[PDB]
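Peer 1: Quick one: structure below, then a few questions.
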Amino acid sequence: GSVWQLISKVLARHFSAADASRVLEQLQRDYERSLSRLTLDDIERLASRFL
Amino acid sequence: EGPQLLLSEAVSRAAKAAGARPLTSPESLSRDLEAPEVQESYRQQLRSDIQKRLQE
Ligand SMILES: C[C@H](CCC(=O)NCCC[N+](C)(C)CCCS(=O)(=O)[O-])[C@H]1CC[C@H]2[C@@H]3[C@H](O)C[C@@H]4C[C@H](O)CC[C@]4(C)[C@H]3C[C@H](O)[C@]12C
């Protein structure tokens, strides 16, 4: 099971079928690009933010 | 900027890029995205993926 599946159930309550699918695909693409850009610098900065 | 820590903002940005407008309202969509199960699953996915890329 996954976050993508839970998000899709939410999207099916608020978007047309076609739009829900487009939004999920766009979300997965944005997410994976964001992970790709991640550097050691960014991870270090993250740790300083919370704890 | 960076990976979006708030799922509600991630979905908002995605929808805007996709040109999708909600059947309901952005406020109703965001309320549902804040459900504890949904936010927690997102947090766990994020933690797993960051650790894995760190594994190089
Ligand atoms: C992954 C790092 C922790 C690093 C760590 O502790 N482990 C790395 C080990 C590296 N090594 C020692 C193996 C290198 C070996 C080289 S050696 O010198 O040993 O030769 C931690 C530090 C801060 C953490 C984030 C923040 O909290 C905010 C947020 C909280 C949510 O809840 C979950 C998501 C998120 C984004 C967290 C994700 C992740 O959890 C982070 C990035």
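Per Swiss-Prot, chain B residues shown: 1057-1112, in order.
This entry, so its header tells us, was determined using X-ray crystallography, 1.9 Å.
Quick reminder: no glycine exception, Cβ is built from N, Cα and C everywhere.
Relevant sequence annotations retrieved from Swiss-Prot are reproduced here:
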MUTAGEN   B:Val1067 to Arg  No effect on interaction with UBL4A. No effect on interaction with UBL4A; when associated with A-1078. Abolishes on interaction with UBL4A; when associated with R-1085
MUTAGEN   B:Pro1078 to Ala  No effect on interaction with UBL4A. No effect on interaction with UBL4A; when associated with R-1067 or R-1085
MUTAGEN   B:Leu1085 to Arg  No effect on interaction with UBL4A. No effect on interaction with UBL4A; when associated with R-1078. Abolishes on interaction with UBL4A; when associated with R-1067
MUTAGEN   B:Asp1088 to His  No effect on interaction with UBL4A
Peer 1: Look at the mutagenesis positions B:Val1067, B:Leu1085 and tell me which residue has the greatest number of other C-beta atoms within 10 angstroms of its C-beta.
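Peer 2: The largest 10 Å Cβ neighbour count belongs to B:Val1067.
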Peer 1: To the nearest whole angstrom, state the Cα distance for the pair B:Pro1078 (mutagenesis position) and B:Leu1085 (mutagenesis position).
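Peer 2: For B:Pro1078 (mutagenesis position) versus B:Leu1085 (mutagenesis position), the Cα atoms are 8 Å apart.
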Peer 1: Between B:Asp1088 (mutagenesis position) and B:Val1067 (mutagenesis position), what C-alpha distance do you get in Å?
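Peer 2: About 11 Å separate the Cα atoms of these two residues.
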Peer 1: Just how many other Cβ atoms lie inside 10 Å of the Cβ on B:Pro1078 (mutagenesis position)?
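Peer 2: 18, counting other Cβ atoms within 10 Å of B:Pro1078 (mutagenesis position).
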Peer 1: When you measure from the Cβ of B:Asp1088 (mutagenesis position), how many other Cβ atoms are you left with inside 10 Å?
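Peer 2: Cβ-Cβ neighbours of B:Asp1088 (mutagenesis position) within 10 Å number 17.
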Peer 1: B:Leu1085 (mutagenesis position) to B:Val1067 (mutagenesis position): how many Å between their Cα atoms?
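Peer 2: Their Cα atoms are separated by 9 Å.
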